[PDB]
Amino acid sequence: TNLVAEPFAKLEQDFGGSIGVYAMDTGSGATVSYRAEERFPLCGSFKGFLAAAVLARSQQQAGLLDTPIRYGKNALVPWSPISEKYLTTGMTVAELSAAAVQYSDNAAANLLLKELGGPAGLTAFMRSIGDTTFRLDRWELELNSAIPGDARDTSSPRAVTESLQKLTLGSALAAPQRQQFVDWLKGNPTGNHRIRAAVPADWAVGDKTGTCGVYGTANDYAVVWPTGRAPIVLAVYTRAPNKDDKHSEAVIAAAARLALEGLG
Ligand SMILES: C[C@@H](O)[C@@H](C(=O)O)[C@@H]1NC(C(=O)O)=C(S[C@@H]2CN[C@H](C(=O)N(C)C)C2)[C@@H]1C
């Protein structure tokens, strides 16, 4: 309503851009929504769903996760801190997935996209779990352009949350794969100033961040496990009108706090 939305509008007025938020209490079904069906660039946040798509494919292809990917130096793209170190040996699909999630490794992401049939393959996986909003159209690094009006490489806060719920808490992944995905998100160290900063320290959190680097466009989605309560799933996405507008981790954390504090 208006008292739900009012603190969000104030926050994005001070931020100088747009904030999109969706949070779901998986026990009661209560939600908090703000610009939740608007499109925002995914940036690197797609890499979480990328790892989930790989895990799901391993349910149909036994031993996919252990497949060695031996790549050449030209497979490397900027911001590939893990894959650059294994150029002389190669990495398995599961090792690449861990790097894509926890270090946002770009070469790892592109290698896994290639295994799935390109960006179209990741989009097809998201369609397979009932996500009709998600679209990945381009590769790293071009998908980070975040140009105003462009629907390529975007989703909505609601669809991100709904798909994250299906993959981490629903039946989309088998228990071993589900455990693996949750562990990668929980061990992610790139989001300490985003959704995690809004959550009490004793509550476990798994997240995946995105930071396009332009147009104040950055994001985070997370599963939150309140002690002995039903988990929460939420997504916080930002963008801004000017190419050199700075993203704000504080704004993401503040919006996350508002959403978590508003759940019935
Ligand atoms: C490739 C970039 O656009 C970005 C993305 O894919 O969204 C990369 N992914 C992220 C992200 O935010 O998920 C990062 S690293 C992140 C920001 N810097 C943190 C860090 O490790 N530092 C050393 C500051 C973690 C990179 C900027």
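Following Swiss-Prot, chain A shows residues 26-289, kept in their order.
The deposited model was determined using X-ray crystallography, 1.7 Å.
Cβ atoms are placed via backbone N, Cα and C, with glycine included.
In Swiss-Prot, the entry for mutagenesis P103 to R states: Increases catalytic efficiency about 40-fold with respect to ceftazidime and reduces catalytic efficiency about 10-fold with respect to nitrocefin; when associated with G-239. The structure shown retains the original residue. The DSSP secondary structure for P103 (mutagenesis position) is coil. Note: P103 (mutagenesis position) has non-local neighbours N131, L166, i.e. same-chain residues 6+ apart with C-beta under 8 A of its own C-beta.
The annotation active site, proton acceptor is assigned in Swiss-Prot to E167. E167 (active site, proton acceptor) counts 11 other C-beta atoms within 10 Å of its own C-beta, drawing on all protein chains shown. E167 (active site, proton acceptor) falls within a helix when secondary structure is assigned with DSSP.
For the mutagenesis experiment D178 to N, the note given by Swiss-Prot reads: Reduces thermal stability of protein. For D178 (mutagenesis position), the same-chain residues lying six or more positions away in sequence with a CB closer than 8 A to its CB are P66, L67, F71, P144, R160, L161, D162, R163, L168, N169, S170. DSSP assigns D178 (mutagenesis position) to coil in the three-state reduction, outside any helix or strand.
According to its DSSP assignment, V239 (mutagenesis position) is coil. Cβ neighbours of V239 (mutagenesis position) (same chain, under 8 Å, six or more residues apart in sequence): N169, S170, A171, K268, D269. Among the mutagenesis entries in Swiss-Prot is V239 to G, noted as: Increases catalytic efficiency about 40-fold with respect to ceftazidime and reduces catalytic efficiency about 10-fold with respect to nitrocefin; when associated with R-103.
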